[PDB]
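One structure follows; several queries about it will come next.
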Amino acid sequence: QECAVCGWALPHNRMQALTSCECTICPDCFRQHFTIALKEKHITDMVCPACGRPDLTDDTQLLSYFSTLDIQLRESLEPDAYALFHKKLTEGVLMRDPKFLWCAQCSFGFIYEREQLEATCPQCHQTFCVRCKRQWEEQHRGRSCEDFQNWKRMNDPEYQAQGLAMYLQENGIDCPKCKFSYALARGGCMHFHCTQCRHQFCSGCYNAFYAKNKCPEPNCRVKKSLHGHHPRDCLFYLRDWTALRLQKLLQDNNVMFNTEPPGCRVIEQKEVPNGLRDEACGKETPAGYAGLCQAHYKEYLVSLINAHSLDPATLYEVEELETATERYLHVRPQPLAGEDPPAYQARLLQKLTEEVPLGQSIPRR
Amino acid sequence: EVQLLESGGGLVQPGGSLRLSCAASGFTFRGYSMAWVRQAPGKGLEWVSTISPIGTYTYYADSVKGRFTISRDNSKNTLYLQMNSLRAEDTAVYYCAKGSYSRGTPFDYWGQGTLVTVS
Amino acid sequence: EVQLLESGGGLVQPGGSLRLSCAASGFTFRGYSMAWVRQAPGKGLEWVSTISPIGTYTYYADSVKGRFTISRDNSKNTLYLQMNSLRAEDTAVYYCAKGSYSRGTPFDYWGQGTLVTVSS
Ligand SMILES: [Cl-]
Ligand SMILES: [Cl-]
Ligand SMILES: [Zn+2]
Ligand SMILES: [Zn+2]
Ligand SMILES: [Zn+2]
Ligand SMILES: [Zn+2]
Ligand SMILES: [Zn+2]
Ligand SMILES: [Zn+2]
Ligand SMILES: [Zn+2]
Ligand SMILES: [Zn+2]
């Protein structure tokens, strides 16, 4: 139509439509008026130049008005004048910086000074929670943000299709020297190489893999060889058990385990010319192994065994207890007079569990 | 960790075409908005375009709407920017950016950048 | 126009502390948010922290919450970053950045950067 201040005939799209009063005003009488009231008047004078029909003398409409006017102000006037608007807003209205929100959906930034925990972006008109910034659904009403996100994650189809492979990766691998973490299952090669420190360690027990002639453990018999030392409940040893025997240790302690899905999709890192690339495990997924391969299904069972601090020595036979005694106590056991195999077994078990604790660096949950 | 790698920048004459790509990894790509921003020589960072998690919605700066087209391939974890009718004013380093739900920022990661010169 | 100069970078032992500073000029310091971003080896830029014009609000990336403290001295036009319990993963070039209110740009300029490496 025409500008409401000076009457200059313009198309509607070449003026500023004041949100409050819907008066059309050219860029020059917009920029001039609001720049002046900033540099020569007080913030309550920043009404519409045509009508003054923002009733800015009651704190009811005061904050909503400026939150919207800030949008048209930012676009039409120049920096130090727009910064003067924020100063006088802080010093005259808010007594603090205005709360500026960034819309996660459309990248727009806007001042939000209202009570509600959900905010509508003035650009995309989509509403989000002001704390977690996720899209607002009524499921979030009356619920904490963690409740809400823990809800969306446990309802996304692509997350549940991944099955137990997600559980194995959220079981991270933390390098015990540089404390770098990896969202990797421990896979089938316990010898891990961390990248920032080059430190070599077992991903199941976090014990060091010693180079040649570097192992300080007493009575070690492979000191001239690359190796590490593992507790009896580390995946390095427990991966040699059948899934049946690992399930037997769990069942004897009433620990549940999956056998069906809730090739193998466990994510691994392959070295390509430009970095690392996620190659899904892809190995066979046998029946009763809950969608994983045997290797990753055993890692999943050892995960539950370690999380509950279950002791595999409770299932050791005499031969296993004797091997464990030579390995961790550094003495060859010997039966005593009057002992039968059960009493000999019970004695070796007591001494072992009393003297050699389970893995002291194994992650347990 | 999060990585964003741009490619496809180069030298083009005015009125030419160019297609940038951004390979992302280290986060659930389909769960975040993605954006393109650019820094012309000696000037300040300028927003170019944003795309919603599934690409249902696209947003463009006024200077580039209708000339640029943003898109994404969630199956490939890749974000694209199709640039047509390039102008001299489009000379800039172009950065892809990952949307963020953390308080105080619209994005929490930017890539290394790709240089674009328009003769 | 805008100029931003970082200082305080160096070599730090694991678990150590370091305080970065950023001297700014060429713009109305009190009228803008200020931010820190960082470039880890082989990556681009990662947002670290933002502080509101007078410091009413401070925001931190999740990886740094509780360990880092952002602050500013508007009288000196200087921005600070107090870094505690540093880890190897904190190794990066740290950049001072001038905030902006325009859509898609929380900052429109960042400085030259100061390198911080955490040994071991
Ligand atoms: Cl283990
Ligand atoms: Cl925000
Ligand atoms: Zn007019
Ligand atoms: Zn009016
Ligand atoms: Zn929005
Ligand atoms: Zn929330
Ligand atoms: Zn390490
Ligand atoms: Zn081990
Ligand atoms: Zn040894
Ligand atoms: Zn597998």
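To match Swiss-Prot, the residue numbers of chain A are left as they are there, and the shown ones run 697-958, 968-1070.
Determined via X-ray crystallography, 2.2 Å.
For all residues, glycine too, the Cβ spot is worked out from N, Cα and C.
Sequence annotations record features per position, and here Swiss-Prot assigns Zn(2+) 1 binding site to A:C699, A:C702, A:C722, A:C725 based on experimental evidence. If you look up Swiss-Prot, you'll see A:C799, A:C802, A:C817, A:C820 marked as Zn(2+) 3 binding site. The Zn(2+) 4 binding site annotation in Swiss-Prot covers A:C825, A:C828, A:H836, A:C841. If you look up Swiss-Prot, you'll see A:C898, A:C901, A:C916, A:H925 marked as Zn(2+) 6 binding site. While the structure shown retains the original residue, Swiss-Prot records the mutagenesis experiment A:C699 to S with this note: Abolishes polyubiquitination activity of LUBAC; when associated with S-702. The annotation that Swiss-Prot gives for the mutagenesis experiment A:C702 to S reads: Abolishes polyubiquitination activity of LUBAC; when associated with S-699. What Swiss-Prot says about the mutagenesis result for A:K735 to R is this: Reduced ubiquitination; when associated with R-783 and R-875. Quoted from Swiss-Prot, the note on the mutagenesis of A:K783 to R is: Reduced ubiquitination; when associated with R-735 and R-875. Looking at Swiss-Prot, you'll find the mutagenesis A:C874 to S noted as follows: Abolishes polyubiquitination activity of LUBAC; when associated with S-871. Among the mutagenesis results in Swiss-Prot, A:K875 to R has the note: Reduced ubiquitination; when associated with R-735 and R-783. The residue drawn here is the original one. Swiss-Prot gives this note for the published mutagenesis A:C885 to A: Abolished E3 ubiquitin-protein ligase activity and ability to promote formation of the bacterial ubiquitin coat; when associated with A-935 and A-983. Annotation of the published mutagenesis A:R935 to A in Swiss-Prot: Abolished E3 ubiquitin-protein ligase activity and ability to promote formation of the bacterial ubiquitin coat; when associated with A-885 and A-983; the original residue is retained in the structure shown. Here the residue is the original one, while Swiss-Prot reports the published mutagenesis A:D983 to A with the comment Abolished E3 ubiquitin-protein ligase activity and ability to promote formation of the bacterial ubiquitin coat; when associated with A-885 and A-935.
Thinking about packing and proximity, how do these listed features fit into the structure?
The Cβ of A:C699 (mutagenesis position) has 22 neighbouring Cβ atoms from other residues within 10 Å, across all protein chains displayed.
For the recorded site, A:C802 (Zn(2+) 3 binding site), the DSSP three-state label reads coil.
In the structure as shown, the Cβ atom of A:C825 (Zn(2+) 4 binding site) sits within 10 Å of 19 other Cβ atoms. In the three-state DSSP assignment, the secondary structure recorded for A:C825 (Zn(2+) 4 binding site) is strand.
Every protein chain considered, the tally of other Cβ atoms within 10 Å of the Cβ of A:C898 (Zn(2+) 6 binding site) stands at 24.
Its Cβ taken as reference, A:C702 (mutagenesis position) is surrounded by 14 other Cβ atoms within 10 Å in the chains shown.
In sequence order, A:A777, A:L780 are the residues near A:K735 (mutagenesis position), counting only same-chain partners six or more apart with C-beta under 8 A.
Annotation note: A:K783 (mutagenesis position) sits in a helical segment as assigned by DSSP. When other Cβ atoms within 10 Å of the Cβ of A:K783 (mutagenesis position) are tallied across all protein chains shown, the result is 16.
Using a 10 Å Cβ-Cβ cutoff, A:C874 (mutagenesis position) registers 21 neighbours.
Sequence-distant contacts (6 or more apart, same chain, Cβ under 8 Å) of A:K875 (mutagenesis position) do not exist in this structure.
Counting every protein chain shown, 10 other Cβ atoms lie within 10 Å of the Cβ of A:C885 (mutagenesis position).
According to DSSP, A:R935 (mutagenesis position) is assigned to coil rather than to any helix or strand. Cβ neighbour count for A:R935 (mutagenesis position) (all protein chains, 10 Å cutoff from its Cβ): 18.
Non-local neighbourhood of A:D983 (mutagenesis position): A:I972, A:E973, A:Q974, A:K975, each in the same chain, at least six residues away, with C-beta under 8 Å from its C-beta.
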For the recorded Zn(2+) 6 site, enumerate neighbouring residues of the same chain (Cβ within 8 Å of the Cβ centroid of A:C898, A:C901, A:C916, A:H925, site residues themselves excluded), in sequence order.
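Going along the sequence, the neighbours come out as A:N903, A:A904, A:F905, A:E913, A:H923, A:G924, A:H926, A:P927, A:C930, A:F932.
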Between A:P958 and A:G968 the chain has a hole of 9 residues; just give the Cα distance across it in whole angstrom, please.
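Across the gap, the Cα atoms of A:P958 and A:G968 sit 16 Å apart.
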With the Cβ under 6 Å from ligand 9 as the test, give me the qualifying entries from the recorded positions A:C725, A:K783, A:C802, A:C820, A:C874, A:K875.
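The recorded positions passing the 6 Å Cβ test: none.
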Just the number: how many Å between the Cα atoms of A:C820 (Zn(2+) 3 binding site) and A:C828 (Zn(2+) 4 binding site)?
18
Using an 8 Å cut-off from the Cβ centroid of A:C699, A:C702, A:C722, A:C725, can you name the remaining same-chain residues around the Zn(2+) 1 site, in sequence order?
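Near the Zn(2+) 1 site, the remaining chain residues are A:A700, A:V701, A:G703, A:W704, A:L706, A:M711, A:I721, A:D724, A:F726.
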For the binding-site residues A:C817, A:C828, A:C841, A:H925, which sit with their CB under 6 angstroms from an atom of ligand 6?
A:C828, A:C841
Rounded to a whole number, how many Å is the Cα of A:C874 (mutagenesis position) away from the Cα of A:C802 (Zn(2+) 3 binding site)?
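Rounded to the nearest whole number, the Cα-Cα distance is 38 Å.
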Compare the C-alpha of A:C802 (Zn(2+) 3 binding site) with the C-alpha of each of the recorded positions A:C699, A:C702, A:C828, and give the closest one.
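Nearest in space to A:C802 (Zn(2+) 3 binding site), counting only the recorded positions, is A:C828.
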